[PDB]
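Peer 1: After the C-alpha cells below, expect a handful of questions from me.
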Amino acid sequence: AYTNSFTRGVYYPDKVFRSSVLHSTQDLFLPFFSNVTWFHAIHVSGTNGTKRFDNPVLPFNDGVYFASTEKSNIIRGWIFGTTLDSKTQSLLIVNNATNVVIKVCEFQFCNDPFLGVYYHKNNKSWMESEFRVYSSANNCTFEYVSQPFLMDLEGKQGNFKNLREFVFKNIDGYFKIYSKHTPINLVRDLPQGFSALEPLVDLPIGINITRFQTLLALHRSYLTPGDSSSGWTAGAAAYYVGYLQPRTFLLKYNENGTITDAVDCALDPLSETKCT
Amino acid sequence: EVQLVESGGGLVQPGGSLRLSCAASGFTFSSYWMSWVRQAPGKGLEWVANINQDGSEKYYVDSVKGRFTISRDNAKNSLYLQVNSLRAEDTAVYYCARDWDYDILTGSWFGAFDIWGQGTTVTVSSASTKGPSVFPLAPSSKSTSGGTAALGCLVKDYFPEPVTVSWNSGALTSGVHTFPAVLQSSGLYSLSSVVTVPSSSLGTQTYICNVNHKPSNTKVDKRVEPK
Amino acid sequence: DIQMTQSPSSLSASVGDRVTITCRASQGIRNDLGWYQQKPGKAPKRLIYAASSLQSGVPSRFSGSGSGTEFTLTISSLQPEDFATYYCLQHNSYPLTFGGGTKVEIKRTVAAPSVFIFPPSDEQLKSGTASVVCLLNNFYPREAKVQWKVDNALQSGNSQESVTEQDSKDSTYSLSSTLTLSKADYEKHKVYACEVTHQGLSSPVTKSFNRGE
C-alpha cells in the first residue's frame, strides 16, 4: 500500500537559531508528496485473513523517514546495521517498556525478532513476556538507557491516537535522530499538516549501516494463555517508511524560530520559482 | 434468507445495563465487520461501534466509550453490544449491520452497510411500565350539511413504546390515521387514532378501536359511539 | 474527523422529475462514500457504495456520482415509493460519519384539510385532565398552522402536535393537535375553538364547541 506523505518529513537542518528569515538549505529530506510505503499490523494467528504482521527488513538508503501511528505502543524499536548477522556492530534501539535502551553491540538477531507481552488472568496487569531480539552481545562501544515511562502493552485497535515521526540518518559517523509527538484522530493515513522534528540525540557510533528493520511488540491479556501458539496480540498500529534525498528546501523561520512551512523547489514549477 | 435480528432492548433506568444481541444468518459471519448504529427518536443516524473480522480490533464512538462493549462469536453468528451505564441520551433504536465485501480484501467495502436488522429499541427512563387509558373521540353531528364524520380513540399515558392500534380488527383500514406518539411533559406517551367515515354509518356500523400494548401486556377494545 | 453536509435538507418534487441531493465532505474523501435510503420507522437500506456502484436489488433510477470531495445522488425518475430520507456516509476514515439527511417529499396538488374537533370524554375528566383534540385530515402541503383559543383567548405551551407520514395512496398529510388542561381549568371556560390556516384555504376554518352543550 502506498500513501502520500504530503508535507511531512521536515526537520531542523541545524542547531542555528534564525528569526523571520527564509533560509535555503540543501539537506536530505523526504520529498514533498513523495510516495511512502505503508506497512500494516495485526499479527496473523494460526488462522489467516486480512491479518498481517509485517516486520520486513528495509533498506537504509540515503536515510529513512519513519512514521508510526500507535493505538497501543506496538512498535518497540528499530535495528540499524548492514548484516545484523552479529558479524559486526549494529544499533539496537528498543523500549523495554521500562526504559529506552540503546546498544551498539554486535548482537545476534533472530530470524524474526519481535516482542510479546502476556497477561495473566490471576493478576490484571499487562507485563512484557517473550522477547527475542538478540541471542548474545559482542563487544559494545556504547550503551545508553533512558526514562522509566511505560508503553502500551496490549493489542488495542482503534483510531490512531498518537503520531510519532522520526528521521534516521547517519552522516559522518553521527547517527542523528529527530522526533515529534502529536495527538491525532485518524486511522487510515498520515494527517495532512506540517510540523518539524526536533533533534533528540546525536550518537557517535560511526558505523556503516546499510539496512534497518523495525520491531513490534505483542500484547497478551490475562485471558490468553502465555504460550506462543496463538495467544498474542500485535495491536492496530501501522507505520510508514519513506526515503530522504538530497534536495533543496526553503525553510520559513517564524519569530519564535520554529519552522511554519517549507517549499520543495524540486517539486513543481511554482515551487522552483519560490527558491529563486 | 439473509437475515440479521437484533434482540434485547427494553427499558431500564439510567445507569442501567442491557446486552443487545444480534443474530446473523445467510452469510459468512466471520468474514465481515459488524456495526451497531443508533437512531434516537427524532434524531438522525449515528454509528455506534464496529468490530474487525478477527474480533480483536474494536472501535466505538466517543459518547459510548467505556460504556458499551462490542463482542463477537463467529461460531455463534452473534453480535453482543454490552451496554452500561445507560444515560437518557442513550435512548434509541439499535441496528446491527453487515459490511459489504470480505474483511480480507484490500479494496474495503466493509464500511458500506449492505444489510441491516430491523432494529431493537432501548428506552432509558425513570418511568415505570404502564398500560394506556383509552378514551373515545366521539363524532360531531350535523357538522356539515354533507355527512362526513371523523371518530377515533385517545390512547393516553402508556409507557414505554410501542403500542398497536387497529380498527375493527384488521377490517377497517381506509381513512385511518394513527398518529405517531408524542412524549408528554409527564414522560408518558400519548397518541390518537382517527378514521373518517360517512355520517350515515353512525349507528349502523360498529367501530371498535383495538389497542394492544405489549410491554404492559394489556389489550383493550373500546367501541366509539356518537354519544 | 470529517463532517458530511448534505443539501438540501428537504425537497419536494413531482413524480417523474429528476432529483439531485448533494453531500459535501469537509475533507477529501476519495470515493469512500455510500448512500442509504430510510423510511420512517424502518431501518436503512443501502443504495450505493463506492460512490457509483448500485447495490443489488436497486432500481436504475437511483444513481450516484462524485469527484473530489463533492458527491451527488440523483434519482432520474422519482416514484412515489421514493418518499424517504436519504443519507450519505463516508467510509473513508474513522469515525464513520453520516450526513444530516435529506427528506424527499412527493409534490402533489394542493389540498385543503378537513377539520374536526373533539371534546374530552366524560371518562377522561375523572382523571383530572382534559384533552381537547383537533384533527386536520388529508392536506397538502405539510405546512399547516393551528391556533387554539379558549373563550377567544390564544393559548401557548398547552399544545402538542403530531404529523403523519405522507400517505401511500393520497400523498397527503394529516395532523393532530392536543390541547391539555386541568379539569378545573376546563370547567372554567365555555368555548373551545381550533383555528386552522393553510395554503389550501381561502378563509380560515375554525371549528368550536360549547362545554356542556
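Throughout, chain A uses Swiss-Prot numbering, with the displayed residues spanning 27-302 in order.
According to its header, this structure was worked out by electron microscopy, 3.5 Å.
A Cβ is built for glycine as well, from the same backbone N, Cα and C atoms used for every other residue.
Here's the feature list from Swiss-Prot:
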VARIANT   A:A67 to V  In strain: Eta/B.1.525, Omicron/BA.1
VARIANT   A:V83 to A  In strain: Omicron/XBB.1.5, Omicron/EG.5.1
VARIANT   A:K147 to E  In strain: Omicron/BA.2.75
VARIANT   A:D253 to G  In strain: Iota/B.1.526
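Could you place the listed features in the three-dimensional structure?
Peer 2: Cβ neighbour count for A:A67 (variant position) (all protein chains, 10 Å cutoff from its Cβ): 24. In the three-state DSSP reading, A:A67 (variant position) counts as strand.
In three-state terms derived from DSSP, A:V83 (variant position) belongs to an extended strand segment.
Close to A:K147 (variant position) in the fold, though at least 6 residues off in sequence, lie A:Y248, A:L249, each with a CB less than 8 Å from its CB. Under the DSSP three-state reduction, A:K147 (variant position) is assigned to coil, being neither helix nor strand.
According to DSSP, A:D253 (variant position) sits in a coil region rather than a helix or strand.
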Peer 1: 10 Å Cβ neighbour count around A:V83 (variant position)?
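Peer 2: Around A:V83 (variant position), other Cβ atoms within 10 Å: 12.
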Peer 1: How big is the gap, in Å, between the Cα of A:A67 (variant position) and that of A:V83 (variant position), rounded to a whole number?
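Peer 2: Distance between the two Cα atoms comes out at 15 Å.
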